[PDB]
Amino acid sequence: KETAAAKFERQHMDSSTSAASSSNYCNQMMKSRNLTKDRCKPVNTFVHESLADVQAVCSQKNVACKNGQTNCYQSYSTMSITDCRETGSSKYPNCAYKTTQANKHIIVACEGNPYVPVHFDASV
Ligand SMILES: [Cl-]
Ligand SMILES: [Cl-]
Ligand SMILES: [Cl-]
Ligand SMILES: [Cl-]
Ligand SMILES: [Cs+]
């Protein structure tokens, strides 16, 4: 039901903050974005740039996706991101995440018309 583009936005965009606040940032965002609803999503990255800047990566450097697809694009500059990863002691429904703030290039897979990000492949 949710489109691939809308799901990308819900799971990865956080333009309201320039960077991960506290160490509690991942526990509040994984929950508020309904990512701990049926289970604990194990890993997830949030991008703290405007939607328009993330969408423009689809016109940047074309690289291979980890899965071998060729519709991946690496951003030219680094972006503010937050990595959210379940801790060894996380157990649904008590999901617990480690927040790691970093500044790096993002690699996204793009598709459709308009050609927008539909999958977060990795950061470098
Ligand atoms: Cl959409
Ligand atoms: Cl939702
Ligand atoms: Cl991710
Ligand atoms: Cl994804
Ligand atoms: Cs930037």
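Since chain A takes its numbers from Swiss-Prot, the residues it shows come out as 27-150.
The way this entry was determined, per its header, is X-ray crystallography, 2.0 Å.
In case you wondered, yes, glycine gets a Cβ from its N, Cα and C as well.
Per Swiss-Prot, these features apply:
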- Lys33, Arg36, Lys67, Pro68, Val69, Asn70, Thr71, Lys92, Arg111: substrate binding site (BINDING)
- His38 to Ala: Loss of activity (MUTAGEN)
- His38: active site, proton acceptor (ACT_SITE)
- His145 to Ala: Loss of activity (MUTAGEN)
- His145: active site, proton donor (ACT_SITE)
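For ligand 3, the neighbouring binding-site residues among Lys33, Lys67, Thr71, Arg111 are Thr71, by Cβ distance under 6 Å. Under DSSP, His38 (mutagenesis position) is assigned to a helix (H, G or I) in the three-state scheme. Largest CA to CA distance in the substrate binding set (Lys33, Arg36, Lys67, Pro68, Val69, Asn70, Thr71, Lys92, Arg111): 22 Å, whole number. DSSP assigns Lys67 (substrate binding site) to coil in the three-state reduction, outside any helix or strand. If you take the C-beta of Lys67 (substrate binding site) and look for same-chain residues 6 or more apart in sequence within under 8 angstroms, you find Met56, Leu61. Across the structure, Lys33 (substrate binding site) and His145 (mutagenesis position) place their CA atoms 9 angstrom apart. Comparing C-alpha positions, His145 (mutagenesis position) sits nearest to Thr71 among the binding-site residues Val69, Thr71, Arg111.
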